[PDB]
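Working notes, beginning with the structure itself.
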Amino acid sequence: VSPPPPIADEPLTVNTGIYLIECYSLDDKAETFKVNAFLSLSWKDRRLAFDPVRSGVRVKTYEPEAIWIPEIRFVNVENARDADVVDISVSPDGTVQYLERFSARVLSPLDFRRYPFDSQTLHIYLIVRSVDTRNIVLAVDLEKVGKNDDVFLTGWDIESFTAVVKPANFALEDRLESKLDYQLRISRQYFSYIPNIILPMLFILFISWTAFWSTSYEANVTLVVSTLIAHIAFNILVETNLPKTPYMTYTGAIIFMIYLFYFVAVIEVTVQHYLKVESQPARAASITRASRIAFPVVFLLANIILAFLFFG
Amino acid sequence: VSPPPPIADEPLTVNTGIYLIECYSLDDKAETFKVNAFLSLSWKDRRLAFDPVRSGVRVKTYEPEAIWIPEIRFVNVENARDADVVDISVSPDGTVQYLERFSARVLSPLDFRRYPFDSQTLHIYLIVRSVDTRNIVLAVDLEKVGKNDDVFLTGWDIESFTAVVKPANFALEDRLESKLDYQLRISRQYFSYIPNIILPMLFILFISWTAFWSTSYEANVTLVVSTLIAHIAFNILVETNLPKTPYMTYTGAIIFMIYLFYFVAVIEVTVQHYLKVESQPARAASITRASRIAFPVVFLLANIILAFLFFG
Amino acid sequence: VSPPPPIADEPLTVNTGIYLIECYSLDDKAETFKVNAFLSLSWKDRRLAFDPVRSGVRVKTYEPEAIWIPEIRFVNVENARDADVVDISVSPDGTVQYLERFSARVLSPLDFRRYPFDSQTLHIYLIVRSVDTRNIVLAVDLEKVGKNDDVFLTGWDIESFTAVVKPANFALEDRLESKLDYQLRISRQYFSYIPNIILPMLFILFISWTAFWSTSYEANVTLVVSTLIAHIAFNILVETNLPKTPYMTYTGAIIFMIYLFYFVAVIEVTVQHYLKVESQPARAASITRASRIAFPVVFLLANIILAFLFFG
Amino acid sequence: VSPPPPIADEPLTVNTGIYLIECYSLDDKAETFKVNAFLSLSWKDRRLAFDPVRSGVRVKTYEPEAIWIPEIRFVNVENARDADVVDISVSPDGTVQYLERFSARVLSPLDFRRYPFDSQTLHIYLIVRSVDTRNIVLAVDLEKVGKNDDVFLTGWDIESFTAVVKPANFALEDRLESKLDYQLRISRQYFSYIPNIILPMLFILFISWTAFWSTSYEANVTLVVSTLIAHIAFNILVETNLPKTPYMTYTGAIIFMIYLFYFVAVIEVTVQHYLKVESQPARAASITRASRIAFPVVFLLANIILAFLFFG
Amino acid sequence: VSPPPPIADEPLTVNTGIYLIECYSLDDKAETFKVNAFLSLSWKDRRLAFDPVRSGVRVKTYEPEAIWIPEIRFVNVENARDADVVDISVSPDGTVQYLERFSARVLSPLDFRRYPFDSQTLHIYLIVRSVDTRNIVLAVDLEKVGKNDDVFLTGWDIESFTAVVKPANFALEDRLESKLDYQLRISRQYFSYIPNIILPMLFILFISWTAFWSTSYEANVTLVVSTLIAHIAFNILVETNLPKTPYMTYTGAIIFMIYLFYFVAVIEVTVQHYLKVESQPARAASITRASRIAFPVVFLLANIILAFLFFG
Ligand SMILES: [Cl-]
Ligand SMILES: [Cl-]
Ligand SMILES: [Cl-]
Ligand SMILES: [Cl-]
Ligand SMILES: [Cl-]
């Protein structure tokens, strides 16, 4: 069929709305995430009678091949959405109700700085196709936009899901300048990360730090170097549960600082043994007593400085 | 071919039924699982008879393009099901028997607390589109629902497969539609996990604990640190089996407690050596004799408390 | 078109034959594999015949849509096969020759309880739809059953490919159906497993057993714990290819026994050192001399018992 | 629906242009990258010239069918592009307007002689085969060639996206064809590779070097060999990413040099101990004092020479 | 439509030809690779011929569904090729041209008997069925077989791409078929393997060999066991990318020999210590002095013998 003819020079406003259901498969290396959700639309279609009569006040059912369906394309999807219509219901005289379920691989930026304690925003951009009838503009209705409060997004909690009309700036053609933006606010749950990552590494570092209460060079060497090996193994373990991020990160800075501390500890042990052999035991004892207090305080101050630098 | 016309405004009850064939590929990171099964509806027609002659008592077999096949849609599937019709034989009495086969990827939430001893319940939802003549009521046929007793899911044993009628309760009550829920209770076989994971860790921990019968500081340091390295390697080895779970788990708590015990053992060894060097062998011996009984009892009590907290 | 007339009171026999072309991608975790083969059919239809008067060629071609073709459905397949009809020929007496070429992926159980030295059997099931007029039965033609010489599975050698000519009839959903069974026996090529897996483990164990010829406590501790670390590392190489079976296996039993032996060796070393420190060297010497012979004999007997248990 | 007739012998020209949207999934081992963009075309056909003087005022508009759209294909793609048409329009004189959106995966070789600090160039080739009755040649419309401001690649900086105006015509398969070239120049962001890789290995090497201030043989052996093990683990972690090339890169040369330095350090330690045992301590002291200064200077000189060779 | 008339004495002969565009993704464990190429056909049809008079100068250009096109299939492919027709032309005498571009995945065995320095041959098989009226055979058009200059494989270099002109005619399921063989010979780029695998192994072995110049039991144990631990990781790395074979390769034999050497070294160290403790130092000195020369010579001879056995 064909879209309705113009009635009174009033543009055909399409009241769009996304009813999110599922979010999963957040592949971070390619920065893609699949979405399973509904899509509700309503375009006022007066002057095209669809059984308007009091005796026929019943709700009429229409199929996909019954009325003109506006064509809306997602901008940032790898392929066209695989959409199946759930139902189409039209009032005897008034608007039209539409609902369909689709799946699509969406591409949105995913910042990973301050990774354990970060928030993310997901964007879906919508555009409409103008046809032989009057010009079509896009508007959002707040009655249909929302979730079912049973979203199966694990590891994150949804804070808001809103929309706003924004201009479209890409290959402008005096048209198609009424794109839509949908923002999904999510926040990572950071509780399990503490016992899973942070505490064991601190335990390993504190085990390495016990060499300042000993004077046995072999024992100190074994302690520090085997603790470094254990740290490398734990870094291998951690690296798996984390996407490949070719940029600086809070966790990477912490790891680098840990490596630096290991190097400084090795230097201190070597200096102490060298002085003891060269027969300056008072100087060696002074150095080790100073180190016992110096190391944790410097570690804590560096942690505070780095946290302030990264988290405003 | 159209849906049957109404007779006396009696709603038509469709006796649905799902017969499982294959269940496989229970992926937990994506929180999905593919299923291959049957589908049967027992809707009957009254006005539109199908050769109801006594002489032609032979069962009439029809192609899909011979009658009206109801459109049933699954709420929580990624894509539309592949409808592979099996057989459509309609008796001249009036009732219709239908069979088909589909292979759809189902989305269902999973819980991985008490991971080695966990049980899961998988859900399948159904919906039917109302027609403009009258309303279609969804019902459950008890005989049709069942399995073939050769459904093979690796690592799980299937217990029951039942169906109930529940209200839709969706925020988009287009037609006050109904819904169906199919539940598949399963359990995990946990016996192999004991020899595969639990016992080697206990052996490694006891090997670590053998340092309380020795006085050689270098030997004790080597034992404890190499045992810690072995524990880290075993954790890397066993990380490949657990799903990537963004919340706390019984096994994770056990591993964290093991790390804490290693740290405490290192501290105890350091204290013993420091006392011996400071020439307090009585205190050193008292502490090292106390530890031999202190460590296993505290470990057992912590295990009991953790088990009670996680399993009620 | 309509099925052949039921004037022939005897059941309509449909000869069947599957000729393999290649087999590939034998999956272990999902226990599925993909196939590519011909599908032959043959039956007699007196409704359409040929005469030499029309032509002396004695062979008549046809189109799939102009001839009643029985419908054959696979049972244990993830999706529908991709059928490619080749040619249809009609004998002058009414014998029809049908041919196709398909590809599909088959679901079949696997049993890795003798993993290095196990054998498997892959099944393909065929069913035929009943018809109102006549009765349909399935038969097996041995001359149409075979396999190419270029069929190969990476790591397996094919023994035989036969078909059970005995259908297992059953009544499902008030309908009678017939089934066929095609069996493909395979065996795993285990020769490479010996020098790649078994012998290095024996070498490492024999290296660790050398601690019974020395009295230096530190050297014994280093030997035993470092060999334990090496065993843990080698287990990763072993598990990088072994399928994740959630049940008991011969290899898992061997590995668990190895862990137990390591624990017992650590215990023996600790006991010897403790006895030597308390100025009782004769008992320590007796213990180590006894262990030197005790360990290999017990290991051999346990290996024999396990081999008898899992292969008897 | 048919090639336009030439006046006497003139060929036909089509003006193209690609507007990027986003680039992602740039593989290093596979040497492939994905893309999705807009494709614009324009060509002149005087057979369907519009006449606004008498027959209508508005210019012609069409649909994806019932109009000839020339065959435009990509040479270096794995599969045919997935495209959907967005707009078609026809000018009164005869020139046509076309637009579509596509997504494809492109094959292009990469050069890793300067892997941490390298820049690449990606090629996209278009082509069209001349039909019998009318040769076709391509052209570039600079007003349409460009990239979106949101075009971002993870870890790369985009510098330019231009097209070579001159086509490369050649006779292939007894037909004349024309080819366009699109070039995308990018540069890697190298900062994050410094603290993640470069510095930890230097720290480990210095920890290894620290053994020249010691005279205990066991401590030196422990230091050097454990640092070698740590280097091996780090090298495996690094090599998990970079692919293998027929030529020699920079990182591989650095790693090989580090291995050589470790071997020489082990040799020096063994020589020092052997000389000390034979009661010649002065030579051992001279050798170790020489090595203390010899090693870092040679390391620095070799690094400078490698930097000059690879980047000069 | 219809097969060409068998008025000509010879059977129907089709001239084929494949022109490679690019090859990629040569999987090693699955023994597969992907291809993108053209496909040209040519045969003789007595009908459809036309006279250059009556506008017959224009050579006819039909489309599929208007002529009889022979069915040609690839034997060793996982799925049917994704093909699109390019152009069909008919010469006035009666010969028919044909062109088509496709992409497919090919199955072909490999031979890793000389894995680092091996050469492979890849096969693509074309087959054709037979029709009732006439018989069909294949041929090779020499001037239509070739490859682009941009055909590159990652890790290999392409030598030649020819075709065996002699078909293999045989009867398969009561019909005669003809087959063609296309061979692609490639050689491996082995330069990257030497400085990444071979030399570090030799360095580690030489480092472990330094225990023959020492007399301290603990240092020797540490050296040998830590070198074995380092060797195991390289074994894992090498075995990751090399599949399992029923025969014995070169690298596996080298690795097994290295394991044997490590075991013998451990035995020698233990024997030396046992003799030294027993107050027999001269015999131990003789043993270690003999071993110093014995080990490298035996290693060199064994390497030479293995190289002669596998490559000669
Ligand atoms: Cl879309
Ligand atoms: Cl569905
Ligand atoms: Cl099927
Ligand atoms: Cl294309
Ligand atoms: Cl094909």
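So for chain A, numbering is Swiss-Prot's, and the shown residues are 47-358, in order.
How was it done? The header gives electron microscopy, 3.2 Å.
Using the three backbone atoms N, Cα and C, a Cβ is placed for every residue, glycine included.
Now, the feature entries from Swiss-Prot:
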- A:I244 to Y: Marked gain of function, with a ten-fold shift of the proton dose-response curve towards lower concentrations (MUTAGEN)
- A:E264 to Q or D: Decreases binding affinity of TBA (MUTAGEN)
- A:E264 to A: Decreases cation selectivity. Decreases the binding affinity of TEA and TBA. Nearly abolishes block by Cd(2+) (MUTAGEN)
- A:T268 to A: Increases the binding affinity of TBA. Weakens block by Cd(2+) (MUTAGEN)
- A:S272 to A: Increases the binding affinity of TBA (MUTAGEN)
- A:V284 to M: Displays an increased sensitivity to propofol but not to desflurane (MUTAGEN)
- A:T297 to A: Marked gain of function, with a ten-fold shift of the proton dose-response curve towards lower concentrations. Also shows slower apparent rate constants for activation and deactivation. Displays an increased sensitivity to propofol but a decreased sensitivity to desflurane (MUTAGEN)
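Using a 10 Å radius centred on the Cβ of A:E264 (mutagenesis position) and all shown protein chains, the other Cβ atoms total 18. Recorded residues A:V284 (mutagenesis position) and A:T297 (mutagenesis position) have their alpha carbons 10 Å apart, per Cα-Cα distance. For A:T268 (mutagenesis position), applying a Cβ distance below 8 Å and a minimum sequence separation of six or more within one chain yields no residues. In sequence order, A:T268 are the mutagenesis positions among A:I244, A:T268, A:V284 whose C-beta falls under 8 Å from a C-beta of chain B. Contact annotation for mutagenesis positions (A:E264, A:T268, A:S272, A:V284) versus ligand 4: none, no CB falling under 6 Å from a ligand atom.
Put simply, of the mutagenesis positions A:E264, A:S272, A:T297, the one whose Cα is nearest the Cα of A:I244 (mutagenesis position) is A:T297. Of the listed mutagenesis positions A:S272, A:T297, the Cβ environment within 10 Å is emptiest of other Cβ atoms at A:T297. In sequence order, A:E264, A:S272 are the mutagenesis positions among A:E264, A:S272, A:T297 whose C-beta falls under 8 Å from a C-beta of chain D. A distance of 22 Å separates the Cα atom of A:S272 (mutagenesis position) from that of A:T297 (mutagenesis position).
Its Cβ taken as reference, A:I244 (mutagenesis position) is surrounded by 13 other Cβ atoms within 10 Å in the chains shown. Reported as a whole number, the C-alpha separation between A:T297 (mutagenesis position) and A:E264 (mutagenesis position) equals 32 Å. Under the three-state DSSP scheme, A:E264 (mutagenesis position) falls in the helix class.
In the shown protein chains, 15 other C-beta atoms lie within 10 A of the C-beta of A:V284 (mutagenesis position).
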